[PDB]
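First the structure, in the form of structure tokens, and then the observations on it.
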Number of protein chains: 2
Amino acid sequence: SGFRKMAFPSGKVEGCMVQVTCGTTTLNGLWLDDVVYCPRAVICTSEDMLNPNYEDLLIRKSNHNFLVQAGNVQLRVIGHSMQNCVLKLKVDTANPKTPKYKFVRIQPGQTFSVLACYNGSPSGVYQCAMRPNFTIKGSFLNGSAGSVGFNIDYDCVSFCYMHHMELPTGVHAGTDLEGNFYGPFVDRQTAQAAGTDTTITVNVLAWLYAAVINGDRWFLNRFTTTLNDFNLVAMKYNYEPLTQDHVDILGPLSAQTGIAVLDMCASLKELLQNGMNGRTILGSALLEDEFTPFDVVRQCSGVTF
Amino acid sequence: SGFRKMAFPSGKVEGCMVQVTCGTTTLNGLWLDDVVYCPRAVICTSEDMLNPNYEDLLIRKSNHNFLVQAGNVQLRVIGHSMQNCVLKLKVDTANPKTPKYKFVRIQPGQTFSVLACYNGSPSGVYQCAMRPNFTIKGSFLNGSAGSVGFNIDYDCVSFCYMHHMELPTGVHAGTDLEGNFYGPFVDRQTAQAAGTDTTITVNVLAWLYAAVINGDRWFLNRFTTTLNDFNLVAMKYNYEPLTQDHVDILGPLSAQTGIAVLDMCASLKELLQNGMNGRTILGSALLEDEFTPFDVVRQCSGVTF
């Protein structure tokens, strides 16, 4: 019993984190096989980040200008290339600790674990979600760039995020491992506003199912609703519209609890319109939306890796 | 910027988790050097756990009755002993992945990371605290026994908790790595009630400092108070009494923020008496008490390991 924001075990990724230094700038990189992946902002000074021409800045860089250090293991760069907003540094040694891995571009609403690193060294691990505005609400200080977000399925690490920047709002933006930013953000220190932070409706419902499974039953009501009627309420409270695909994804949890999805939607509607009246759900006084339906099953079934 | 419930990187502990099977019962063990540590309930059936005489049950057990498996690495038990509520199984092979480690008995209010495991295999990592009633509010299913809680200081893993049981209340109880339970709990399936769940005052204050550092400033008021006046309020709301030792531990955060501890106490007093009026602090609608002063410094300074 009990329900917590649980991250994946980080060992498989810890063994891939390295330090990448170019001139005066140091950030983190990801060493998989004989390639190190890092943000291209490693080649920039602070003055450059105001308005950088990365292709011109990279001309003045050679293999020997990139210092890569795995703990004390000093890796030799034998090739370098820019892919979108990431640099790919070919090294002479394949990482012996390379896990089974994949690069995946995730969708808003999906969750992942972040291993926050500084100077190539891990500091902590936590679970985040890709917000509908394509930001993430993480914990990153200067030097965190190159930290990665990931999911694990038994032995395969699916890398989905590389951290790049912090917006003036205090939220965070980054890329997939192919270098493409999530959302409209660019790797430049300019005016970049996030967008409406909408609540991931399917995840709130999954978390409500997790609550029922763990004994929290006070929010269950006598009402039901329709998808269209609920979505009128969702719009008012800046909730993502619920689709039939979402209903389908919640089917397994509906089956285990015996609570129809549309009945849970009606309970959520009453919560949005009346509040929690000072009560709590799974130790929270607000509606949580960074648990996917898969996350709930995982934690309530005890899947291991 | 940003503040999250951050766990330590779990790699160093993942390499120590093994599966321990005795008869029909399987749980997790911790393989450090040539000893495997596990709950003594591994020798019990379900019927035994009603009222077990562990010393008598262990008489009918020999080295060959304990099957220890590290992934597929099958370890040979060459000796066994009971220490309080843990079994120490001497094996023929020292764990090559043994980290620098220590066994520590923590105090209520202190935090640690849990690596939840099943069948010797990791499932997830999360941060918990030893509650003042000597329970922990974790996420544990059947088979989780033997999962461990720990802290890391650069290269030294300090093991402080081994999971044993779940109380009918849904809270969790366990031992240190010497086998002594935290609190009055026993490894028997009997009537065991927890105790008053008091809020860790020094941790709430640390989290308020973390909020100010990260931009949350609305709760700062024009008042101050005294330790005795505040503690009158703390008692009413089942908060732990604040001591001068606690004030001293918060000194570094007071210095960085410029907010005197007693001024933050006055802001907390107003929050306890008036609520948050639907506002949030660091994304929470309740007062968080599972961040220590050390945890806040760690996350706001970027300490690595």
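What you see of chain A is 3264-3568, where the numbers are those given in Swiss-Prot.
From the backbone N, Cα and C atoms, a Cβ is placed for every residue, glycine too.
What Swiss-Prot says about the natural variant A:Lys3353 to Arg is this: In strain: Beta/B.1.351. If you draw a 10 Å sphere around the CB of A:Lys3353 (variant position), it holds 15 other CB atoms from the protein chains shown.
In sequence order, A:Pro3371, A:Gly3372, A:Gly3458, A:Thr3459, A:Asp3460, A:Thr3461, A:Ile3463, A:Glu3503 are the residues of the chain that are 6 or more apart from A:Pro3395 (variant position) and have a CB within less than 8 Å of its CB. Quoted from Swiss-Prot, the note attached to the natural variant A:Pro3395 to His states: In strain: Omicron/BA.1, Omicron/BA.2, Omicron/BA.2.12.1, Omicron/BA.2.75, Omicron/BA.4, Omicron/BA.5, Omicron/BQ.1.1, Omicron/XBB.1.5, Omicron/EG.5.1.
One natural variant named in Swiss-Prot is A:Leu3468 to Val, and its note says In strain: Zeta/P.2. DSSP assigns A:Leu3468 (variant position) to a helix. Around A:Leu3468 (variant position), the same-chain residues at least 6 positions away in sequence with a Cβ under 8 Å from its Cβ are A:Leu3505, A:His3509, A:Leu3513, A:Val3524, A:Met3527, A:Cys3528, A:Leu3531.
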